[PDB]
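Have a look at the structure below, then the notes.
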Amino acid sequence: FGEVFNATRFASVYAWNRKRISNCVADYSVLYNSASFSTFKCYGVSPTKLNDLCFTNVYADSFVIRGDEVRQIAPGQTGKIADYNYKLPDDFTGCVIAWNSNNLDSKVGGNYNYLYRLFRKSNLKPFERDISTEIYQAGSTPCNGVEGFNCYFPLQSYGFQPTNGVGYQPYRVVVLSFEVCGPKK
Amino acid sequence: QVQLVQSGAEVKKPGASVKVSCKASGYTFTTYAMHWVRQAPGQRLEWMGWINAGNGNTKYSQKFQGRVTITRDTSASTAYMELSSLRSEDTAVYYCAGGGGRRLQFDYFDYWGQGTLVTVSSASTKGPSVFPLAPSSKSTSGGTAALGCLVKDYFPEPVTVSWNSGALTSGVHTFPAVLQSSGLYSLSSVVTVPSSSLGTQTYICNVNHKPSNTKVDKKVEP
Amino acid sequence: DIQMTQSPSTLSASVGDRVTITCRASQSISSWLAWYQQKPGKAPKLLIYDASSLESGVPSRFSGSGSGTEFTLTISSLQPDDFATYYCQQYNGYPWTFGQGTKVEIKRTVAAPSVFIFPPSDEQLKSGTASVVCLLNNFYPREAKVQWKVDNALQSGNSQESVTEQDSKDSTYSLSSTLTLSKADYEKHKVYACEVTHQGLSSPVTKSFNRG
């Protein structure tokens, strides 16, 4: 868990990496008692008894968001994240784990390694990590690689400095959509 | 393999403005990471800034606030920079780097240009002063004595020096140039030979200064 | 700003050995560092980033360590390919500085220099300034102490020191001390000397001459 949880760094919401961590003892009891993650939002399943619960395959969508963009990602509620960056479908059957990671992520002056789609050309699809930062074309002036009028580069610097408040700070989030139990003996 | 190449050596004057430039060789252009750095001769590397080869972002350094600017050309996919209001301390070697390539941005230097030479001076091109360095029989050390060819008051870098046009290769010593208070460059080249064939053979230094096109040879008289 | 000092400034080694390097930060760092190699007359190599990671294309000897403040670089065996300086770089915060510089050399016996002196040539004497050369050849290690004694008096400020940089196979060091002066000085001083103290020498050694 720690490997795909609190690592040296994470990814952005435009290129979130889903890690298949399965075929092992899924100890979520240790995650619950550690309680080092502000949010646990287990939507679809129970997070307290997730250890004993035996699934077939578990994911780990790894990405960082702001403290205001940590609410955006939601099964149903759409926004700059759940409609343009990382979409969470309503069939979510896993747990969204969120915690602030300024220490090993937020670089002073804003994180430049993290960039998020502020204006994705088309609408993002459920569970999609669009990596193409095509300039948004606003009706007229086709922005096919062109910049200027009606042209808005989607990928925008994710302002993440330790001086920033919690609402603009890197929230390391690994969501484990379930589709790997405890003792079972 | 990604490669970075740039312009050549380049000699400016206080108060002027200067433009260095490098072409990139990238398998991808995925918000490429042009990122310049500086190197004062053999002392700390001090950091230049980063332009966003993706679109236009131009983040710069504090110590160079307000006088350095950078851009890039896309279809050439080269990156250029000004460097303005130059001063004597400003003399250094100038490096392109970046090229994150896999990820979108980093803050480390993984694809370096192999370097640009900028010399801020107030003097002009000048031919090299040349004198011999004749030993004496007083210091016959193991039947071997040193002997040299001094160059003084030359500009600019450098002065290729050989001995008898490549005829001698043993014990060759060519010291690096040094500043003088006059703003001029000076070098001392030396080599030691067995004293047995001192007065019986011929040794002439061959100094070569292309910026002044001068070629000077001087027999040493022991 | 982020402070960066590195210890020791220079070190010693021999082929097939381990050499430790420590990068010291004044103020706290979260594994925000890179290790670079610097050959003379060159563009830099990177081989550690992130204080741990080994980037591709490098020999497997190289290995970073440490976190927090003390940072350490490690190589198991010493190839000739390792003979260069090494720099540490932080990227915790803004304007990114570098270290001081940490070179290895090639160890051997404490060889002793050969001392030489060259008086000014005539043509220099009817230039209008006078130059006197004191030379040390094949001494080890670089570290050396050279002085000027003119008319049984020490001289300061007017002397320059230029040291070659260690040979590939000669694996030694050479040095030139130049004393420059104006003609009014030349004939009212009448005897000249350069003195060198060196670790290899049993005693400090003086060399000298007069007007021709």
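We're sticking with Swiss-Prot numbering for chain A, so the shown stretch reads 338-516, 524-529, in order.
The backbone N, Cα and C atoms fix where each Cβ goes, and this holds for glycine too.
Features of the protein shown, as given by Swiss-Prot:
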- A:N343 to Q: Reduced viral infectivity (MUTAGEN)
- A:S373 to P: In strain: Omicron/BA.1, Omicron/BA.2, Omicron/BA.2.12.1, Omicron/BA.2.75, Omicron/BA.4, Omicron/BA.5, Omicron/BQ.1.1, Omicron/XBB.1.5, Omicron/EG.5.1 (VARIANT)
- A:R408 to S: In strain: Omicron/BA.2, Omicron/BA.2.12.1, Omicron/BA.2.75, Omicron/BA.4, Omicron/BA.5, Omicron/BQ.1.1, Omicron/XBB.1.5, Omicron/EG.5.1 (VARIANT)
- A:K417 to N: In strain: Beta/B.1.351, Omicron/BA.1, Omicron/BA.2, Omicron/BA.2.12.1, Omicron/BA.2.75, Omicron/BA.4, Omicron/BA.5, Omicron/BQ.1.1, Omicron/XBB.1.5, Omicron/EG.5.1; May enhance affinity to human ACE2 receptor (VARIANT)
- A:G446 to S: In strain: Omicron/BA.1, Omicron/BA.2.75, Omicron/XBB.1.5, Omicron/EG.5.1 (VARIANT)
- A:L452 to R: Increased resistance to neutralizing antibodies. Decreases HLA binding to NF9 epitope. Increased binding affinity to human ACE2 (MUTAGEN)
- A:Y453 to F: In strain: B.1.1.298 (VARIANT)
- A:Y453 to F: Decreased HLA binding to NF9 epitope. Increased binding affinity to human ACE2 (MUTAGEN)
- A:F456 to L: In strain: Omicron/EG.5.1 (VARIANT)
- A:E484 to K: In strain: Beta/B.1.351, Eta/B.1.525, Theta/P.3, Iota/B.1.526, B.1.1.318, Gamma/P.1, Zeta/P.2 and Mu/B.1.621; May enhance affinity to human ACE2 receptor (VARIANT)
- A:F490 to S: In strain: Lambda/C.37, Omicron/BQ.1.1, Omicron/XBB.1.5, Omicron/EG.5.1 (VARIANT)
- A:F490 to L: Increased resistance to neutralizing antibodies and human covalescent sera neutralization (MUTAGEN)
- A:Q493 to Y: Reduced host ACE2-binding affinity in vitro (MUTAGEN)
- A:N501 to Y: Increased binding affinity to human ACE2 (MUTAGEN)
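All features noted in Swiss-Prot, drawn onto the structure.
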residue	record	CB count, 10 Å
A:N343	mutagenesis position	18
A:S373	variant position	10
A:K417	variant position	20
A:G446	variant position	15
A:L452	mutagenesis position	23
A:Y453	variant position	25
A:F456	variant position	18
A:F490	variant position	21
A:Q493	mutagenesis position	15
A:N501	mutagenesis position	18
Out of A:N343, A:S373, A:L452, give those recorded positions positioned within 10 angstroms of A:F490 (variant position), comparing C-alpha atoms, in sequence order.
none
Relative to the Cα of A:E484 (variant position), which of the recorded positions A:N343, A:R408, A:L452, A:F456, A:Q493, A:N501 have a Cα no more than 10 Å away?
none
Want to know which variant positions, from A:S373, A:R408, A:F456, are within 10 Å of A:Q493 (mutagenesis position) at Cα; which are they?
A:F456
Cβ neighbours of A:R408 (variant position) where a neighbour is any other Cβ within 10 Å:
17
Measure from the CA atom of A:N343 (mutagenesis position) to the CA atom of A:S373 (variant position) and give the result in Å, rounded to a whole number.
10
Filtered recorded positions - A:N343, A:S373, A:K417, A:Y453, A:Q493, A:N501 - keeping only those with Cβ under 8 Å from chain B:
none
Measure from each Cβ of the recorded positions A:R408, A:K417, A:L452, A:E484, A:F490, A:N501 to the Cβ atoms of chain C, and list in sequence order the residues where some distance is under 8 Å, or 'none'.
none
Measuring Cα to Cα, how many Å separate A:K417 (variant position) from A:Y453 (variant position)?
9
Neighbour count (Cβ, 10 Å) for A:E484 (variant position):
12
On a C-alpha basis, identify the one among A:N343, A:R408, A:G446, A:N501 that is nearest to A:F456 (variant position); the candidates are the recorded positions.
A:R408
Just checking the recorded positions A:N343, A:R408, A:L452, A:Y453, A:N501: which sit within 10 A of A:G446 (variant position), CA to CA?
A:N501
Between A:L452 (mutagenesis position) and A:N501 (mutagenesis position), find the distance joining the two CA atoms and give it rounded to the nearest Å.
16
Whole-number Å value for how far A:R408 (variant position) lies from A:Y453 (variant position) (Cα to Cα):
16
If you measure A:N343 (mutagenesis position) to A:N501 (mutagenesis position) at Cα, how many Å is it?
20
Return one of helix, strand or coil for A:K417 (variant position), based on DSSP.
coil
Using DSSP and collapsing to three states, where does A:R408 (variant position) fall: helix, strand or coil?
helix
Any idea what the Cα distance is from A:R408 (variant position) over to A:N501 (mutagenesis position), rounded to a whole Å?
18
